[PDB]
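Heads up: the structure comes next, in structure tokens.
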Amino acid sequence: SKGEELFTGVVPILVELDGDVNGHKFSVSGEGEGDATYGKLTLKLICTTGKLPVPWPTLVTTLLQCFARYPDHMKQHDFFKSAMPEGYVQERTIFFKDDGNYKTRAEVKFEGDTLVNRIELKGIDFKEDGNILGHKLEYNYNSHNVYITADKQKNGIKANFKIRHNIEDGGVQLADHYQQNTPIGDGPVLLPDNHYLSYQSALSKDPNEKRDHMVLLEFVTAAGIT
Ligand SMILES: [Zn+2]
């Protein structure tokens, strides 16, 4: 099982994100582990530049779908593991309704025994007292299904999905996600049948940590084979 063998145990994870939203620069550094057997991802993400100038929930989708649990019946549809260890590029555009947009490029690959995600994020067209730069989003997260389809012509996959962020005063901030993933290698990859990834996301704090940070626990399971 090419790539899948790399994910049979607990894999250490490093995340490094360099961000600029409306000219406000920030870096995020993350450490944790992934246990694909259980679809389990645990990360502690730290803003190393001081105060994060956007809400932590707006970066959850950006901050390792190779840790999704594909049931045994669906192992032929797992593109993300098939691209390893050479890895893949994930690009997203995220449009916040009635606000700005994020454009992200991430390179997901192994460095020795460690799965690394090097991410660059650029945000433009935000309102200074909107929900994002105004910090008006709740520190919580809704379950959602991500529909995956083959992009046969780009030897990869695509996905589009809607995230609803809870606004403090009540109401929801829509974030429309458009995603493409392409392998880094010329190694063969699995191009899947349509399916979805079911996400459950839990956000918390390390009570001992004084820097601006997010503890992220997520469980991701492939489904949607009719
Ligand atoms: Zn088929």
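Numbering of chain A is taken from Swiss-Prot, so the residues present carry the numbers 2-64, 68-230, in order.
Quick check of the header: X-ray crystallography, 1.9 Å.
Each Cβ is built from the backbone N, Cα and C atoms, and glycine gets one as well.
For the mutagenesis experiment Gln69 to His, the note given by Swiss-Prot reads: In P4; leads to no detectable fluorescence. In mut2.2; shifts fluorescence lifetime from 3.03 to 1.94 ns; when associated with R-30 and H-145. In mut3.3; shifts fluorescence lifetime from 3.03 to 1.88 ns; when associated with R-30; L-46 and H-145. Secondary structure at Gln69 (mutagenesis position), as computed by DSSP, is helix. There are 22 other Cβ atoms within 10 Å of the Cβ belonging to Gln69 (mutagenesis position).
For the mutagenesis of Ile128 to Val, Swiss-Prot gives this note: In EBFP2.0; shifts the excitation and emission spectra to shorter wavelengths and increases quantum yields compared to BFP; when associated with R-30; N-39; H-66; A-72; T-105; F-145; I-150; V-155; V-171; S-198; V-206 and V-224. The structure shown keeps the original residue. The DSSP secondary structure for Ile128 (mutagenesis position) is strand.
When secondary structure is read from DSSP and collapsed to three states, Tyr145 (mutagenesis position) falls in the coil class. Non-local contacts of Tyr145 (mutagenesis position) by the CB criterion (under 8 A, 6+ apart in sequence, same chain) comprise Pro58, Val61, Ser205, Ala206, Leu207. Here the residue is the original one, but Swiss-Prot notes a mutagenesis experiment at this spot, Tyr145 to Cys: In mut1.9; shifts fluorescence lifetime from 3.03 to 2.74 ns.
Its Cβ placed at the centre, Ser147 (mutagenesis position) has 9 other Cβ atoms within 10 Å. Under the heading of mutagenesis, Swiss-Prot lists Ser147 to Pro and annotates it as follows: Increases fluorescence at warmer temperatures such as 37 degrees Celsius.
Among the mutagenesis results in Swiss-Prot, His148 to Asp has the note: In Cerulean; leads to improved quantum yield, a higher extinction coefficient and is 2.5-fold brighter than ECFP; when associated with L-64; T-65; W-66; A-72; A-145; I-146; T-153 and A-163. The residue drawn here is the original one. Cβ neighbours of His148 (mutagenesis position) (same chain, under 8 Å, six or more residues apart in sequence): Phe165, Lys166, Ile167, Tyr203.
Here Swiss-Prot notes a mutagenesis experiment, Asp155 to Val, with the remark: In EBFP2.0; shifts the excitation and emission spectra to shorter wavelengths and increases quantum yields compared to BFP; when associated with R-30; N-39; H-66; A-72; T-105; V-128; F-145; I-150; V-171; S-198; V-206 and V-224. Taking a C-beta cut-off of under 8 angstroms and a sequence separation of 6 or more, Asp155 (mutagenesis position) has the following same-chain neighbours: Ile161, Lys162, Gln184.
The mutagenesis experiment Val176 to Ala is recorded by Swiss-Prot, whose note states: In mut2.1; shifts fluorescence lifetime from 3.03 to 2.50 ns; when associated with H-145 and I-198. In the three-state DSSP classification, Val176 (mutagenesis position) falls within a strand.
Listed in Swiss-Prot as a mutagenesis experiment, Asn198 to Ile is described as follows: In mut2.1; shifts fluorescence lifetime from 3.03 to 2.50 ns; when associated with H-145 and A-176. Secondary structure at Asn198 (mutagenesis position), as computed by DSSP, is coil. For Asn198 (mutagenesis position), the same-chain residues lying six or more positions away in sequence with a CB closer than 8 A to its CB are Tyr151, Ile152, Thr153, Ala154, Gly228.
When Cβ atoms from all protein chains are considered, those within 10 Å of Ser202 (mutagenesis position) total 17, not counting its own. Looking at Swiss-Prot, the entry for mutagenesis of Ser202 to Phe says: In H9; increases fluorescence at 395 nm excitation; when associated with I-203.
Using a 10 angstroms CA-CA radius around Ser202 (mutagenesis position), the mutagenesis positions that qualify from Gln69, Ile128, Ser147, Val176 are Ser147. All protein chains included, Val176 (mutagenesis position) registers 15 other Cβ atoms within 10 Å of its own Cβ.
Close to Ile128 (mutagenesis position) in the fold, though at least 6 residues off in sequence, lie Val22, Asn23, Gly104, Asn105, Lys107, each with a CB less than 8 Å from its CB. Spacing of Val176 (mutagenesis position) relative to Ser147 (mutagenesis position) is 14 Å (Cα to Cα, whole number).
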